[PDB]
Structures are given as structure tokens and as C-alpha cells.
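Engineer: Dumping the structure here so I can ask a few things about it.
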Amino acid sequence: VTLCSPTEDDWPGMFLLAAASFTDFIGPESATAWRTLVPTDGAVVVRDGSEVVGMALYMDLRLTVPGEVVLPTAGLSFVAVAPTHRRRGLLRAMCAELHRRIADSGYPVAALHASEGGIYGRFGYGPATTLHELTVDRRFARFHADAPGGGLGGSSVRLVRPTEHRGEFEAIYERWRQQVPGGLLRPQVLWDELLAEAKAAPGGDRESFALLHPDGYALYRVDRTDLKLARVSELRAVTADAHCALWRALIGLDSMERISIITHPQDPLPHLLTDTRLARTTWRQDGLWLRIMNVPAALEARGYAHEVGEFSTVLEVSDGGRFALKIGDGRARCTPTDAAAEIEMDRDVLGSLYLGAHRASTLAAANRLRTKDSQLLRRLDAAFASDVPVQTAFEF
Ligand SMILES: Cn1c2ccc(F)cc2c2nnc(SCCN3CCCCC3)nc21
Ligand code: NA
């Protein structure tokens, strides 16, 4: 049972493992496109002794964090162990090797999307974005008098085919991802995949349509089985006008009873309507998970809230060092120290705090971060908060 970087001959075996492990696996063509995002020495495999019984890799990503700062990020993916080789330490072996490689390569953070919620906490990953399914009964939906773009004259939104306006979607998304925490650069190969998914599948999903604004787009399709439900697969808006204008068009889908979307907790859609309750929250889950590889690099790169005044403290990460943390003027300075720790937390807790999705007081209330100073908690809460709400870019 050896561990090594895969050769070209291993990849058919990896796709076999992938097809058996992931129900969303499409095929070798799709997989080969995703594989272009994996750097040299970015993948590991476990062979028996021969066949592939384990695999894991990371992709080179660009993550937006608070203060519109873009970090290079190791995006873990394609993780799998054969059902024939469970409970044998293969994952712990593969993740440890990948983390060593990720750390030596100079990534300040690593990230993933979790198949199950109870697995990745022990490897230092904490949930850092929150997914939020809204389901609107659009038959009762009426916009508030204050809602933008609710005057007489021509509309700003166009109904279009996705494939014919790729360039406009890319431009809008690129603007969006740069200014929002949790935003990810989407490479050309993933735009290829996205647009391939938009076409009607024989005995699969229906044809997708697009609603296009200069500062926003929405992509949607009617649900396969429920013909009165429209699923918004993606909605990106750079301005509030664009966001409201797109939802006026979506609520204009008079054929449908319901419109469903996966969004974030701060989505302003409920407040656009006269009845806020019509935007029902039907589902709730962790989105992006974050492992801080380098604590001082991560903490110093991020922007902080200007509202809180200058303060100093001592943070210990359980097996990630102890640091003198000084935050002021929306910036942080994070230097080594052996002075007594004022705050203590595991590595994964810092990941959950990092983008501002989880408050430090909430994690403190669960005893996931220890501190005897409640004033320090209030300051951390405010400092680590993000003025632009945290969002989830795309799954990987
Ligand atoms: C994420 N990834 C990969 C990463 C590296 C790689 F060398 C191949 C792949 C790869 N192949 N097929 C697929 S199909 C599943 C696509 N799904 C992404 C997550 C959300 C839903 C769609 N996904 C892959
Ligand atoms: Na295992």
C-alpha cells in the first residue's frame, strides 16, 4: 500500500474510482477539462500492493477575502477511497501528504466543499460560507413601493439564450467575484462546463434560459419533474438595481408557481417584497470550508473593519503557533510570541471566522474558542466582520 503522484496510466483508474464514488461524475471528457486546473504534483494516488484504491488532489484557485483581497488557494477535490479499502488510514495519509505539498508550495489557505459535515473538522477545515435556499411563491409576490426599477417605460432586462452571451456573463461574474468575500475566479474550462449544462439533456434537465442586465445575470431552468417550479442555478448582480431588476423578471415567470434559488443569508430579496414571508427558507447548509495553512500570512493579508478601534491580543492556535495580534486602521499585524494566550482555538475555528460568516461570540458560546475576556470577544466579532456579505462562488 504505497502513496505517490499519479502517472498518465493511473488516470483511467482514477476515473473508474470517481464514477463509482460521485453520482455527479459526467465522464473522461469533463474530467480531463477539470484536470487542467490541477498543478504538477497537485495529485496523489494509493495503489494496492495494480489498481487505484484512493485518490486526492487540489486545484489552483483564487479566493476573494474581506477587503477585496485575492489569495492563492489550494482547492481540494476529487477525494475518494475505494469501498473495498475503508478504515485503513488512506485518507489521513493522502490529506497529510497534500497538506505538506500545499504548505511547501506557499499557499496561505486551502479550501473545499464537504460531502459530509463530520469529516473535515479534524483535518483543520472549518465551514466559512453558508448556503441558503429561498423558495418564493411568486403568485402572491408584489414588490414594495421602494423597490428599484419599478417605474413606467422600458425594462433593462433581456430574456436570452445562455450560449449567445457568454462574454457578457464572464465580464459580470469577473466583476462580482473580485468585490465579494468567497468569490472565486472561474477559468474558461468551467465556463465551458456551465454552458454545456445549460442545454436540454435527453431524459435529463430541461433547457436553461438567461435574464441579462448590464450589471447582472440570472440562469434558470424549469424543474424536470415539477413543471411549476423554476430553479435559478446562478444569479450574479454587481449593483442593487440589477439584483432587483432580475427578480422582477423572475417573478414575471407567470407560468410558474414557485421560483427556487440557492443564495446566502443576507440576500435582500425578502425585503424587496411587500410580504417578506413569501421568500421561504427551505434549506440551509455549510458551503465553502477553509483550512488556514499559514496563520500570520492569512491574518495579515485580510482586511478588517475600520469601525473598531485599535486593540492588541495574544492568539493561540492549538497546533499552529501563538501570535501577538494587533488590529487597527482595518489592518492586522501578527507576530510570534511566547506571552500568555488571551484567546485559544483549534485551526478549523479560525477558518470559520476568517471570511466573517460566523461570529466569535457564537463559537465562544460553544466553547470552540476559549477566552476569559468578553470585551475581547466583542472586538473580535466587530473586527472580523465583513461589510460586503459572504457568498459562495461555485462548487468544486
Ligand atoms: C471537481 N472535479 C475535478 C477536479 C480535478 C480533476 F482532475 C477532475 C475533476 C472532475 N471530474 N469530473 C467532475 S464532475 C462533477 C462536477 N461537479 C462539481 C461540483 C458541483 C457539481 C458539479 N468533477 C471534477
Ligand atoms: Na479510509
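Residues displayed in chain A correspond, in order, to Swiss-Prot positions 3-51, 56-402.
This entry, so its header tells us, was determined using X-ray crystallography, 2.4 Å.
Yeah, the Cβs are placed from backbone N, Cα and C, and that goes for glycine too.
Quick paste of what Swiss-Prot says about this protein:
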BINDING   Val85, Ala86, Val87, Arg93, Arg94, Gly95, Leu96, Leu97, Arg98, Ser121, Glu122  acetyl-CoA binding site
MUTAGEN   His119 to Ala  Decreases catalytic activity on AG substrates, leads to a change in the number of acetylated sites
MUTAGEN   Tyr126 to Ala  Abolishes catalytic activity on AG substrates. Abolishes catalytic activity on HupB
ACT_SITE  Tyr126  active site, proton donor
MUTAGEN   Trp197 to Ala  Abolishes catalytic activity on AG substrates
MUTAGEN   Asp292 to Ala  Nearly abolishes catalytic activity on AG substrates
MUTAGEN   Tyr310 to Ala  Nearly abolishes catalytic activity on AG substrates
ACT_SITE  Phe402  active site, proton acceptor
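Have a look at these and tell me how they're positioned relative to everything else.
Structural biologist: If you take the C-beta of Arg98 (acetyl-CoA binding site) and look for same-chain residues 6 or more apart in sequence within under 8 angstroms, you find none.
The number of other CB atoms found within 10 A of the CB of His119 (mutagenesis position), across every protein chain shown, is 19. According to DSSP, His119 (mutagenesis position) sits within a strand segment.
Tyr126 (mutagenesis position): 23 other CB atoms within 10 A of its CB, across all protein chains.
A helical conformation is recorded for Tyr126 (mutagenesis position) in the three-state DSSP classification.
Annotation note: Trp197 (mutagenesis position) sits in a helical segment as assigned by DSSP.
Sequence-distant neighbours of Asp292 (mutagenesis position) (same chain, six or more apart, CB under 8 Å from its CB) are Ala120, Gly123, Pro133, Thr135, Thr136, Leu137, listed in sequence order.
In the structure as shown, the Cβ atom of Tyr310 (mutagenesis position) sits within 10 Å of 21 other Cβ atoms.
The Cβ of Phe402 (active site, proton acceptor) has 18 neighbouring Cβ atoms from other residues within 10 Å, across all protein chains displayed. The DSSP secondary structure for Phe402 (active site, proton acceptor) is coil.
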Engineer: Could you tell me, to the nearest whole Å, how far the Cα of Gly51 is from the Cα of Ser56, given 4 unmodelled residues between them?
Structural biologist: 7
Engineer: Filter the recorded positions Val87, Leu96, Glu122, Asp292 down to those with CB closer than 6 A to an atom of ligand 2; keep them in sequence order.
Structural biologist: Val87, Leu96
Engineer: Name the residues of the same chain, 6+ apart in sequence, whose Cβ is under 8 Å from the Cβ of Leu96 (acetyl-CoA binding site)?
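Structural biologist: Residues satisfying the criterion: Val3, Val48, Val59, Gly60, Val87.
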Engineer: Taking only the Cα atoms, work out how far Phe402 (active site, proton acceptor) lies from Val85 (acetyl-CoA binding site), in Å, as a whole number.
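Structural biologist: About 11 Å separates the two Cα atoms.
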Engineer: Counting Cβ atoms within 10 Å across all protein chains shown, which of the recorded positions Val87, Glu122, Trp197 comes out on top?
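Structural biologist: The largest 10 Å Cβ neighbour count belongs to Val87.
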Engineer: Rounded to a whole angstrom, what is the largest C-alpha distance between any two of the residues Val85, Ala86, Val87, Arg93, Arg94, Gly95, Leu96, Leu97, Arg98, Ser121, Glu122 that the record assigns to acetyl-CoA?
Structural biologist: 19
Engineer: When the Cα-Cα distance from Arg94 (acetyl-CoA binding site) is computed for each of the mutagenesis positions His119, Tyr126, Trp197, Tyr310, which gives the smallest value?
Structural biologist: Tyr126
